[PDB]
Amino acid sequence: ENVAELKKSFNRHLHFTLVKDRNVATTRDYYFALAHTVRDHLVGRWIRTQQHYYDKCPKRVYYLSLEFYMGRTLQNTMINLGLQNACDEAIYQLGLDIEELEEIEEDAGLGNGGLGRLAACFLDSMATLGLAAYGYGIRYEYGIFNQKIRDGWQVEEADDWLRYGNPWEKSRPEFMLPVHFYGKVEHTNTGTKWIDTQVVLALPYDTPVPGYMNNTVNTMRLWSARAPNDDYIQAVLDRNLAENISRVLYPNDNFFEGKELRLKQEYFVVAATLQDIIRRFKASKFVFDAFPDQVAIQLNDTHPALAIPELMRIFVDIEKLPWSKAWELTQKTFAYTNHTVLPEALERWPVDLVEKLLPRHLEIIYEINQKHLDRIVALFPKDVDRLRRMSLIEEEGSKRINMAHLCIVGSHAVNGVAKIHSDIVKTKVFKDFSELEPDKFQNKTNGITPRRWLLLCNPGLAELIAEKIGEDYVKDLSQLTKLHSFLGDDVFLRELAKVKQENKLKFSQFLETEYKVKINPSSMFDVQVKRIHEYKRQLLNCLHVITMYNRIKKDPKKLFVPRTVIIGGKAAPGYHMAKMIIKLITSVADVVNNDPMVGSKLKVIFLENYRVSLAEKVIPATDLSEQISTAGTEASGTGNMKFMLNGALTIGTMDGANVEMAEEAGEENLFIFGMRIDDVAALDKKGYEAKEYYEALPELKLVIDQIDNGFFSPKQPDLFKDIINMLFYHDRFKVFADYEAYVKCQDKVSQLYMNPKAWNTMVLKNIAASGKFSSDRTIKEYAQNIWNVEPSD
Amino acid sequence: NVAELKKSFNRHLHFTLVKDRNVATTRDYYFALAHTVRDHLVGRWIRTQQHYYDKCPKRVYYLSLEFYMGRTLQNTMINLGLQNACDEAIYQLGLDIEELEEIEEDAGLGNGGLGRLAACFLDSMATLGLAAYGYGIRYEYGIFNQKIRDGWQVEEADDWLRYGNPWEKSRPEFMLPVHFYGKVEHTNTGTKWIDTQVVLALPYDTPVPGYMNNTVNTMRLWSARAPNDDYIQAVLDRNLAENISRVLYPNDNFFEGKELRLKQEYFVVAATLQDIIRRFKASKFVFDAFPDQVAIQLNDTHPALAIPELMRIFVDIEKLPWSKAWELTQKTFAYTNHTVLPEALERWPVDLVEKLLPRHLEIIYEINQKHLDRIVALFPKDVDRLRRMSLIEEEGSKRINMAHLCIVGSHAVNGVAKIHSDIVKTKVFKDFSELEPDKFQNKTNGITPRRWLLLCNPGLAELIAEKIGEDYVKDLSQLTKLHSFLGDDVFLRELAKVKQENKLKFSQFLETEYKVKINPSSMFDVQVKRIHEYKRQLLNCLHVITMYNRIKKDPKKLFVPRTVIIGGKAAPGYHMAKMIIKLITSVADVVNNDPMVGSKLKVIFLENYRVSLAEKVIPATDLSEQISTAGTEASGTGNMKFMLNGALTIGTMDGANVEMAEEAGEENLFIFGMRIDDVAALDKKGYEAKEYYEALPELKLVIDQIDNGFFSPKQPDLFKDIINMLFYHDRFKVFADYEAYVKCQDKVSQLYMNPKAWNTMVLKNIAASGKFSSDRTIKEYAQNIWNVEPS
Ligand SMILES: O=C(N[C@@H](Cc1ccccc1)C(=O)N1CC(C(=O)O)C1)c1cc2cc(Cl)ccc2[nH]1
Ligand SMILES: O=C(N[C@@H](Cc1ccccc1)C(=O)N1CC(C(=O)O)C1)c1cc2cc(Cl)ccc2[nH]1
Ligand SMILES: *Cc1c(COP(=O)(O)O)cnc(C)c1O
Ligand SMILES: *Cc1c(COP(=O)(O)O)cnc(C)c1O
Ligand SMILES: CC(=O)N[C@@H]1O[C@H](CO)[C@@H](O)[C@H](O)[C@H]1O
Ligand SMILES: CC(=O)N[C@@H]1O[C@H](CO)[C@@H](O)[C@H](O)[C@H]1O
Ligand SMILES: O=c1[nH]c(=O)c2[nH]c(=O)[nH]c2[nH]1
Ligand SMILES: O=c1[nH]c(=O)c2[nH]c(=O)[nH]c2[nH]1
């Protein structure tokens, strides 16, 4: 692992592994040679780590999720193994540029957004905390689509991420497992049998998860679907049908699409995972009574809800345990995390679909529900409507299964991902269940890993911090509070601002080479990157942008703090409003960026193909972080945390974790604005009439009229009709209701920005208070209050 | 040495497979050893390709839809001179070398002889140091794995890439786009093919090591990938473009005009020519010198589209004038004809080609117009000559005669054995050969002595080497030196011992798989090849039943016992072939369970015959059944394998059987039945199967038994379709050779009773098989068609 030896290993791989010499090698070949050179460093500790779990049998944690938004692996691995500086030197001596090799790697974009990225941060924190934890998901052949912008509109291109090979994954043939679908059920005198099923094989692929500087390397096991081997041509081609189960990730963020294929993916990952878990338990040097003391399975949202009735199926139908005992061990095994409260995102599978595909699971679900309601009928004999409300089944016409209800009764703990969120989940949405079981509902505020989101993406900052207070903060982020000691340290504030500046220059180079636009390197980088959603409101942001443009058009010489406004994110393919909003933004940017009067005063960029590796670039270069969801809509958020950690100030609503960010850093140190949760409720009751604000606010009217009259789309004056219509008559995210307070807030931001010392002092107060948001703290609370597992430091 | 090989093995097990000894699976050990051996290929492979770039010798491109490679581990260890050392390392590591080798999947990207010939050719060309490349398709599924259920063949997908193939190397930087459908636009800027669907071609290189010479050549196989410009359905529909290289069409000697198959043919052809042209432009070489640097061999008519594709490239893209382009095209291409069976002839319907490849149809018409215009000038009156020589067949359904396209587009056309080449030249393509005599040639097939001797039969190879040295491996003609042992009884017993060892080793195989108990004392009678009416395993079956009915009558007669093995795959849609298999499993059930017969005779249908199995059953064979109707087996190569391995041949004067007889002495082979002329006369006179049936009492019983349910009591008329074919539609004259065949078989048994005489004849066969080395075949191709030299 020294420089001379890394060059030798690199040359060795280029030769024997890539079959090339320095004359014919491609950049991809060099990336692969380096990837293998680094990968070899994981082996020893990966084998030892998994071997140690078997010998000492610590209770294991299984994080079951349909998503793992991993981003790239090369750099992350080098950093957690302490190999980056040496590799950087080696590659440089070989006459190459490691950063260029790094760009060849495809993101493992096996997720949509926060839910999937939370899982990824969790694996890093769990390996860093030394827990015997495993991530279980699906090895999608195609991840979240690559986004292109054509004529101002989003276009989707398949993310063929495995086309050239994934050196970071390991096929595990010996652990293949069969998964069953369809068929029929038989209640024989030897137990109930699920027969005449269609079989799809699940081949597992393991990816190492290195902890930060601790010799621990855990595993991420992703399952891939394969047709079993018992017109000939057509029969062989049809093998594709089974293989389509793990073909592509469903691209919806916070939205439920009840497609049968999605249901197939859900049972696929759940069946393979649990059978693999039980297999390992049975081989452990451990009857099943100890199962719950040896296994904890965390449900990442309701997507893997079928795991509950699958575990019961295994215990009852296979292991021959009596229902009562099976049920007991089941509840003690599962814990569920609720990640959302938007109606349209709720998973409610029609009973008929479940009956056809998973007949044995439907039966078990009905039983679960029966024992569920019988107990309620007991405690509350009269309340008939209570039974209707707590039922796992919704019989209102098209009968369907309420997966969240199934997760609640089958789990011993249910948690939200931010205080305000967990409160609403416990006291509103699931009141009937929490009153019945107080101690079941918990909170576990989200977090982000400071390796990827600090050390990796912003080395200049990580280094500056380390020089002031040491490196202990990497593994204990609450150590950042020591930074408070430097609030009056002028030289340190200058050093802090220089790091932001350099990040800004570096990213301005990315922008200019990727887009036409000329970037004012000194302007304020106002950023909003996240999935496109009406509730996240990049639309509100767009109104503010148009507002700023008009102010410039009117008073061209007024002292204006220059800005580069960046907005990026993917829209789900079938989400019409989301796609219209993107087109609006690109249209606005085209006018702004090409109007001679504004020039270098204001530049607008719709950041294309926002994904993990691109978040690592833009976040460190950000001055103002846009976290403006309508109060009550963002369960927690985590992008908000990344910006805080990287030196940006936040303009947002009192929503999700924005509330706890305010508590930690001091509310005066964030630009909070708009309606809070109570204001939204009150405005609801009264009835929200969008027209009022439009008529009542002149700057807003001009904006609205311009969008509506074709100012931003001359060739198609009515192009934005749907946006206008939704805004006046169907906006449940009250865009106009926060417009005023939002714009007033934005002006205060510009005011502060003119005061570099005041601005950087507040930045320091944010960075110094960001410690709570490390996923290491989130995982400690999960380990202690839910999984009952302990580290190894 | 051995210490370093063991060290690399442990290094690969650890870093490449992520395992230690107490957790490794047998498959990890195989992969670890494969990687250890593979590393030894790299230096020479890089050097060999670099050398071709540096000295720019003319390059040979063998374009085929099939490469029946089999397993690669052992073959690589042998050709690299590493087997003993690796055998030692694995032994010292406490592992079973044979167990690891059996883990490897056959790369079965071929149907039978056509695809195996390409593989043997790759090995010989690399061993002769020719700058040669193989170009084909990387099918996800090769020829299906065959199982027998209730006596019938059942097919399973050959998912050979499931666990990974260490022997292939993806070459991402050489991915190319291939076009389909679309339309032709005739502009003032020059005719363009527009609005096409695109499919990417990703090449994968597999190294081809020559035997002990530092040469490592390349076999480049193409895999179809969808390009990247309802969302979910759009992503799933990428499966459609990728279906082009999904599976090998399971037909041997049969034309199935499916569209997907036409797509595969254009795919390999389009990717291949573009890549070849790209390599020409990058070389240190206008195009005038293209044919002096490039030779492309068309393996049968399957890649015939390559002729109009090269023209399309030269003309539509490179803007060369038609005349110039056509001249270059003919000098580049050479066509190998592999069959004369009418059902095997590729004739694509014009409508299909126009829909999928409209610009190629226009080009084909043009080539045809210019072609017929020449014929009109040389024979003004001969109207029918134009009809017989046109690439187009206008009768009702217009279709393209791909064979004709290949002939007019090539400078050399060859068959694969004397008898066949003569038929192709003076009969099937008489109007063409008469116009250009020199164009048609012969190149008798061969098999590589590495895979088919040194590897599959180490015992025989060691015996031969002990007596005549090792020079024969690279110069098989040296086998004639074994004649010096014609009298030696010590050598003859040695020879018989080796055969015994193989029979014993293989017998152990047959019983762990089959219920039957083998008589080790018995003569191994083997017919392994694809199930075909023309190959006649049916005739063989008539003999087995004939033999059974003889034992039943005279249980006490002195009889040479036999283990009769017949094995082969039937094309899934080939009904007769499938009936024939059911007939054989049925007959075997009756014979194998009859108390009165017992160890006197046993029958086995060898399931899943394929390259790795062939390597086992061939060296254990005493009698090789090569009985196609005279004129139907263009050449055959299994005949040659058996000859090299110590088996005597019972066969017709067909394909290369004729030449085997010329080399070893007609009396040293058991030749029988009708010859090309006799079949010709019988056809003239008309064939009435009933006659031989009436005239031959042993035959009558055999048939009545089949037809009345003797071999299928549960379903008495099960073989009705077979009876109907033998009597009123048997164009391969099974009954007409029944009598001579049975008599011939009796003579085989006679000689078998005399061990010294039997092995004396084997020696004469092994000593005369030198001609059948693919190394001899390749040299002829090199000198007379491609105009290239070794190194
Ligand atoms: O596949 C080889 N190396 C591998 C190296 C590799 C492995 C994993 C990820 C990226 C690269 C290779 O090039 N790829 C695997 C990818 C795929 O599956 O498409 C691409 C290889 C080396 C080699 C050397 C010889 Cl001599 C013969 C065959 C060989 N294959
Ligand atoms: O895939 C790895 N090695 C390879 C080794 C290999 C390569 C080619 C054929 C067989 C085996 C592997 O196991 N396979 C490629 C096959 C496939 O395509 O499914 C199976 C590998 C090694 C490794 C080491 C670490 Cl630390 C992490 C991930 C890793 N993957
Ligand atoms: C962190 C992250 C998210 C979640 O961001 P929010 O602003 O909390 O919605 C989404 N996508 C990517 C690529 C991320 O890295
Ligand atoms: C050699 C070979 C053949 C060709 O056999 P013929 O008897 O010439 O048809 C067919 N299949 C396999 C697997 C072979 O090795
Ligand atoms: C269904 C879903 O994707 N929910 C998302 O989950 C992440 C992780 O908890 C939250 O931060 C975010 O606010 C929320 O929208
Ligand atoms: C079309 C086809 O598969 N033809 C086969 O080709 C091989 C290779 O030349 C011959 O040995 C054999 O007789 C013949 O049947
Ligand atoms: O197809 C959709 N995907 C979504 O993510 C979404 N969100 C929404 O409101 N509608 C839709 N539609
Ligand atoms: O599907 C078929 N494959 C063949 O190889 C063949 N041969 C034949 O005569 N008929 C058929 N059918």
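Residues displayed in chain A correspond, in order, to Swiss-Prot positions 23-252, 262-317, 326-832.
Just so it is clear, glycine is given a Cβ too, placed from its N, Cα and C backbone atoms.
The AMP binding site annotation in Swiss-Prot covers A:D43, A:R44, A:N45, A:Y76, A:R310. Around A:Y76 (AMP binding site), the same-chain residues six or more apart in sequence whose CB sits under 8 Å from its CB are A:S315, A:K316, listed in sequence order. Reduced to three states, the DSSP call for A:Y76 (AMP binding site) is helix.
What Swiss-Prot says about the mutagenesis result for A:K470 to Q is this: Decreased glycogen phosphorylase activity. DSSP assigns A:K470 (mutagenesis position) to a helix.
Quoted from Swiss-Prot, the note attached to the mutagenesis of A:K470 to R states: Decreased acetylation; when associated with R-796.
Listed in Swiss-Prot is the mutagenesis experiment A:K796 to R, annotated as follows: Decreased acetylation; when associated with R-470. Other Cβ atoms within 10 Å of the Cβ of A:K796 (mutagenesis position), summed over all protein chains shown, number 11. DSSP classifies A:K796 (mutagenesis position) as helix under the three-state reduction.
A:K796 to Q appears in Swiss-Prot as a mutagenesis experiment; the accompanying note says: Decreased glycogen phosphorylase activity.
Among the recorded positions A:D43, A:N45, A:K796, the ones whose Cβ sits under 8 Å from a Cβ of chain B are, in sequence order, A:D43. Counting in whole angstrom, A:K796 (mutagenesis position) lies 53 from A:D43 (AMP binding site) by their C-alpha atoms. Taking Cβ-Cβ distances under 8 Å and a sequence separation of 6 or more, the neighbours of A:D43 (AMP binding site) in its chain are A:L36, A:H37. The two recorded residues A:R44 (AMP binding site) and A:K470 (mutagenesis position) have their Cα atoms spaced 66 Å from each other.
In this view, A:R310 (AMP binding site) is surrounded by 12 other Cβ atoms within 10 Å of its Cβ, with every protein chain counted. In three-state terms derived from DSSP, A:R310 (AMP binding site) belongs to a helical segment. Residues A:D43, A:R44, A:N45, A:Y76, A:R310, recorded as binding AMP, reach a greatest CA to CA spacing of 50 Å. Looking at A:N45 (AMP binding site) and A:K470 (mutagenesis position), their Cα atoms lie 68 Å from each other.
Note: the Cα of A:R310 (AMP binding site) and the Cα of A:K470 (mutagenesis position) are spaced 37 Å from each other.
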